[PDB]
Amino acid sequence: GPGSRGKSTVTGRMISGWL
Amino acid sequence: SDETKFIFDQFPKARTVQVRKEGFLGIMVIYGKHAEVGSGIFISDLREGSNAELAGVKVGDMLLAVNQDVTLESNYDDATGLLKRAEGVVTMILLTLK
């Protein structure tokens, strides 16, 4: 499956907690 | 009845997107406020390459329904709960403010 961490379009940071 | 159809009379510029959950939709939300519409649930972040991004969801959009559940009056726990529980193609009604 795709990783839980992905790139924020707002911050450019790699974060989790995606819905 | 379509329990969400009334939304397009209250917010005639709202639109419907169909986003497939594959791991995630690709969004985060907040409970926030906008000068033109008041308090409610807004898209607060968008994941690069995600299906939500591909479908044209924008940061700042107001989230008005998830499938047949109206989110106009939802709190943060209830709206995130609806988004987390939804499977497959998730229908969202969104309003871009401009």
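For chain B, we keep the numbers from Swiss-Prot: what you see runs 351-448, in order.
Method reported for this entry: X-ray crystallography, 1.8 Å.
Heads up, the Cβ atoms here are built off N, Cα and C, so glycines get one too.
Here the domain 'PDZ 3' (B:364-448) is broken down by DSSP into helix, strand and coil counts: 14 helix, 40 strand, 31 coil. If you look up Swiss-Prot, you'll see B:364-448 marked as domain 'PDZ 3', on the strength of sequence analysis.
Residue environment of B:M442 (mutagenesis position) contains 25 other Cβ atoms, counted within 10 Å of its Cβ in all protein chains. For the mutagenesis result B:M442 to K, the note given in Swiss-Prot is In allele inaD-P215; slow recovery of light-induced responses and altered light sensitivity. Abolishes interaction with trp.
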